[PDB]
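Since the structure comes first, as structure tokens, the remarks are kept for the end.
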Amino acid sequence: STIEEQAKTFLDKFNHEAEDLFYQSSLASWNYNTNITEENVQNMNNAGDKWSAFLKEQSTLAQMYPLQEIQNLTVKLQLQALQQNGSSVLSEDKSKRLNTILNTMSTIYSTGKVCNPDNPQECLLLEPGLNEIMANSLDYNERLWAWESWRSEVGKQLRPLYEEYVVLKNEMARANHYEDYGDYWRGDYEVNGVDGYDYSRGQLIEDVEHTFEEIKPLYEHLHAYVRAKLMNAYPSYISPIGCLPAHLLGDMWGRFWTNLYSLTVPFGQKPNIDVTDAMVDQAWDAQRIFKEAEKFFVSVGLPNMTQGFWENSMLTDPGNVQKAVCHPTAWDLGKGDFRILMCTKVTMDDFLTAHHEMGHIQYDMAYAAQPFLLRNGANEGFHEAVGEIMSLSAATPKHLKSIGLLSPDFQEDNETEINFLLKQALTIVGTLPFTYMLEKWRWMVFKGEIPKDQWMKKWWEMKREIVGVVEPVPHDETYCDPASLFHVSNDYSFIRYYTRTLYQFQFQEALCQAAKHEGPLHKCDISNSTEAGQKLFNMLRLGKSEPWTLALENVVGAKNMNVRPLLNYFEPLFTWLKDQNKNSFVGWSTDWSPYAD
Amino acid sequence: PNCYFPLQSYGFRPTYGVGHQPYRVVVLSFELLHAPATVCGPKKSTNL
Ligand SMILES: *[C@@H]1O[C@H](CO)[C@@H](O)[C@H](O)[C@H]1NC(C)=O
Ligand SMILES: *[C@@H]1O[C@H](CO)[C@@H](O)[C@H](O)[C@H]1NC(C)=O
Ligand SMILES: *[C@@H]1O[C@H](CO)[C@@H](O)[C@H](O)[C@H]1NC(C)=O
Ligand SMILES: *[C@@H]1O[C@H](CO)[C@@H](O)[C@H](O)[C@H]1NC(C)=O
Ligand SMILES: [Cl-]
Ligand SMILES: [Zn+2]
């Protein structure tokens, strides 16, 4: 009689059919990615349009249920997540235009090539060379040439395509009752109908602005220190009060400052923690690394992995006969099947990456009992954060000493810990302003606050204002340099990394408080603490059937993002950095540019 | 649209989890009622 029970029955049938269909599709993906052939690609296409056709058919079948007449929250969220029609509500001609634009611009990003001005037949792709050209070579001219050539080759092509893409996304947003595509992407963090746990769409912007305001002292101190180090490095390129150049930041767009650790190491004579020598000395392999991760996870009370994972998953490079793409990825095929695929090498970085991947597996198996629509994290930002917190815990020298990878005679001191905190800051503190800047610029172009003819000017002005980076070569509006990034150029959100950075350290603080550990947080370990494991599981189990604020309170007791854990973590580095910065200017001047003399 | 075929399939493959593994089950049922008993276990003795 009522409509909620009809929706319940429809969801009951949808879960059963979609389980088998998604299992088939994901198994096809696993067999294609492990064994690169052409018939595997064909099976991928077959499963892909089969799954997409099932999705569109189910949406067009269940759209007729009005959301206003359901009281059970779980089925409400199920029907809300299913009822999102995506690009289908738009006209078919514009939908095909949008997908053609996506395909063309993705191909432009993936196959973009730049040739040196001395050999027309010698050209380099972005992946397997341009990154290295500027992430290993210290020459200013080569980095400048690579940056300029890449941007001039990609942005000029991608400018009108990105304009049409943005326009189509605005029509898409207004079609389904959102003001802008930025609002559509912000819609991930929305929950309604739960008292004491609601969240608005502008609340996210307000909170991220407040958090960035609270964090900016650390960024500016690190910026001053890095500028001083680069002054000691490159004496004739940057003003001691101006912004850093774009092509002197380590990676393609200045996303991470991990590369500059070698140039900006405070104490280059202290040894660095590397268990690769202990890796090769004890004849460790991939199976022993994953057993070590298994025992680390069982130490807190989490269950060990299933037999199928240790029987069928590929834990090593499949030789040279068969090629495979082995980026670290955790696969949830469904029906109780879990898999990992990554070319394992005997390195410490592969140890931490394996810990991260099995943390992903643990998170994914945590909500295996939840329905098909709800087998995902409370939002997008919990998966990778939970993966990274495990690597952070395992990177502690105390755990390595306990598991016998470092000799107990190793002497921990202030210098080594300062170096560790500085490299962690270069990896983490550097990316927060850039992610905030990029996502805010995307919001503000989507909302229409900026006319077309000054996108790049405003982009660079606000960058030299907040992120302290000034271009070495002046650029016109013919460029689409934002589309030079994988995330911008393939339709992904980017505030996810800032949210993850907040979440992972908030979780680390909460678990360390639950672990009864004394001292600095970087030394904190959570092993041999079943209380930490049960606290982790208490949020692991829900999935996303409940508001993300409730899931966050389940582990930390707070209903919103806060920046106290990050500053508490980096306080020793805070005081060391402010002690160093007494004789150096703090801040940056927006007027100075390398091209202006 | 609301009327479905009430039979499903037990998709079985040798790379499945133990909880989902295809266990084999047979149930044995007895009856303790007053009636001429035809079946019960054997027993043997020693030597003369
Ligand atoms: C990859 O597929 C080819 C084609 O059937 C097959 O010969 C080869 O054994 C496969 N590689 C495996 C199973 O590792
Ligand atoms: C919502 O539906 C689920 C699935 O049948 C049921 O277990 C649960 O009790 C329902 N909740 C309410 C409040 O009706
Ligand atoms: C799995 O964990 C249980 C509980 O700690 C342990 O008894 C068992 O030996 C483990 N199995 C393997 C294969 O490590
Ligand atoms: C954890 O407990 C085991 C069992 O006593 C012990 O061997 C190991 O050293 C402990 N590790 C830590 C880090 O406390
Ligand atoms: Cl950039
Ligand atoms: Zn991961």
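Numbers in chain B track Swiss-Prot; the residues on display, in order, are 486-533.
Including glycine, each Cβ sits where the backbone N, Cα and C put it.
B:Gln493 to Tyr appears in Swiss-Prot as a published mutagenesis result, with the remark: Reduced host ACE2-binding affinity in vitro. The Cβ of B:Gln493 (mutagenesis position) has no same-chain neighbour under 8 Å that is 6 or more residues away in sequence.
Under DSSP, B:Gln493 (mutagenesis position) is assigned to coil, being neither helix nor strand in the three-state scheme. Quoted from Swiss-Prot for the published natural variant B:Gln493 to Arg: In strain: Omicron/BA.1, Omicron/BA.2, Omicron/BA.2.12.1.
Recorded in Swiss-Prot as a mutagenesis result, B:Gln493 to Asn carries the remark: Reduced host ACE2-binding affinity in vitro.
Natural variation at this site is recorded by Swiss-Prot as B:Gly496 to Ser, annotated: In strain: Omicron/BA.1. Of all Cβ atoms in the shown protein chains, 13 besides its own fall within 10 Å of the Cβ of B:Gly496 (variant position).
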